[PDB]
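Colleague: I have a structure here, written as structure tokens, and I will follow up with some questions on it.
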Amino acid sequence: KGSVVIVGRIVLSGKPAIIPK
Amino acid sequence: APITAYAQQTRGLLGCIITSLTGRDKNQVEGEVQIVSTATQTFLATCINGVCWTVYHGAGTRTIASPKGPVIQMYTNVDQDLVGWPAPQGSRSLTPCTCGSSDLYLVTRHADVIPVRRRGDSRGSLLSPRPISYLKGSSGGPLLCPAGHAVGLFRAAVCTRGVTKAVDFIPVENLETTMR
Ligand SMILES: *C(=O)[C@@H](CC)[C@@H]1[C@@H](NS(C)(=O)=O)CCN1C(=O)[C@@H](NC(=O)OC(C)(C)C)C(C)C
Ligand SMILES: [Zn+2]
């Protein structure tokens, strides 16, 4: 049987930001 | 402040299979919720109190892939449908809720936050019903209180005709119980 694998993540701790240019 | 969330994908189909088999994962970890896969299934795991938790009906007894090879579960509780590994290096843990609020917020695998009204120890109702296809793969993710602290983990969806109006969750208390 295979290991469970991290394929992605959800980040809750980011806060509003101006998107850089 | 307000709950907001984003998703990032870190691995494709093929690296996932190889990694499943080697149990060796070298990618850096970030965030509080991990998107996880087996051979047949993909869902969520949430880090609370230094441990990364998810549902037994998805992970079973499985190890988790890590920079040091497979890592064995620290906790396994079949009745509670709850499993836990040590939280990956670089992850960040949610704080258990202590405000007793009844306004919950479920974080989805797509990184949406949907409002849930608490209706019991372990059940909540959606304020806006959703198609079940939407919530698929969200099992293992967190229900948060207004302060962003963990109230529970999404366990199952109550669906009728393909529409979900209510969810069952594992309360944070049962986590702490499992830890003892
Ligand atoms: C989690 O993501 C659920 C889908 C919304 C869950 C699935 N879990 S997972 C981690 O994706 O393997 C397996 C099926 N899921 C359910 O919620 C099923 N419901 C269920 O067991 O409900 C009760 C009757 C309330 C116990 C549903 C969708 C059929
Ligand atoms: Zn709270």
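Here chain B follows Swiss-Prot, giving residues 1027-1206 in order.
Going by what the header records, the deposited coordinates were determined by X-ray crystallography, 2.6 Å.
Cβ atoms are placed via backbone N, Cα and C, with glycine included.
The annotation active site, charge relay system is assigned in Swiss-Prot to B:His1083, B:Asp1107, B:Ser1165. If you look up Swiss-Prot, you'll see B:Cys1123, B:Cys1125, B:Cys1171, B:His1175 marked as Zn(2+) 1 binding site, on the strength of experimental evidence. Among the sequence features in Swiss-Prot, the natural variant B:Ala1033 to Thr is noted as follows: In strain: Isolate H77. Looking at Swiss-Prot, the entry for natural variant B:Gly1049 to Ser says: In strain: Isolate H77. Where Swiss-Prot documents B:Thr1121 to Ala as a natural variant, the accompanying text is: In strain: Isolate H77.
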Colleague: Validating a neighbour-count step here. Other CB atoms within 10 A of the CB of B:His1083 (active site, charge relay system): how many?
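Modeller: So the number of other Cβ atoms within 10 Å of B:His1083 (active site, charge relay system) is 16.
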Colleague: Going through the recorded positions B:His1083, B:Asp1107, B:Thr1121, B:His1175 in order, which have a C-beta under 8 angstroms from some C-beta of chain A?
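Modeller: Correct list: none.
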Colleague: Pick out which of the recorded positions B:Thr1121, B:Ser1165 has the most other Cβ atoms within 10 Å of its own Cβ.
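Modeller: Max Cβ neighbours within 10 Å, all protein chains included: B:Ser1165.
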Colleague: Distance between B:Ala1033 (variant position) and B:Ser1165 (active site, charge relay system) at the Cα atoms, whole Å?
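Modeller: Per the Cα atoms, B:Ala1033 (variant position) and B:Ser1165 (active site, charge relay system) stand 15 Å apart.
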Colleague: About how far apart, in whole Å, are the alpha carbons (Cα) of B:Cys1125 (Zn(2+) 1 binding site) and B:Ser1165 (active site, charge relay system)?
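Modeller: With the alpha carbons as reference points, the distance is 24 Å.
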Colleague: Quick one: of the recorded positions B:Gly1049, B:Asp1107, B:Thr1121, B:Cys1123, B:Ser1165, B:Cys1171, flag those whose CB is under 6 Å from ligand 1, and say none if nothing qualifies.
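Modeller: Close enough to ligand 1 are B:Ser1165.
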Colleague: Determine the minimum-neighbour residue: among B:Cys1123, B:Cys1125, B:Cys1171, listed as binding-site residues, which Cβ has the fewest other Cβ atoms within 10 angstroms?
Modeller: B:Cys1125
Colleague: Taking the Cβ of B:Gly1049 (variant position) as the centre, count every other Cβ atom within 10 Å, in any protein chain shown.
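Modeller: B:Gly1049 (variant position): 19 neighbouring Cβ atoms within 10 Å.
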Colleague: Is any of B:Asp1107, B:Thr1121, B:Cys1123, B:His1175 (recorded positions) within Cβ reach of ligand 2, i.e. under 6 A, and which?
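Modeller: Correct list: B:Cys1123, B:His1175.
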Colleague: Using a 10 Å cut-off between Cα atoms, which of these recorded positions sit near B:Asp1107 (active site, charge relay system): B:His1083, B:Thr1121, B:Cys1171?
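Modeller: The recorded positions close to B:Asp1107 (active site, charge relay system) (Cα within 10 Å), listed in sequence order, are B:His1083.
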Colleague: Would you mind sorting out which of B:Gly1049, B:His1083, B:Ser1165 (the recorded positions) have a C-alpha within 10 A of the one on B:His1175 (Zn(2+) 1 binding site)?
Modeller: none
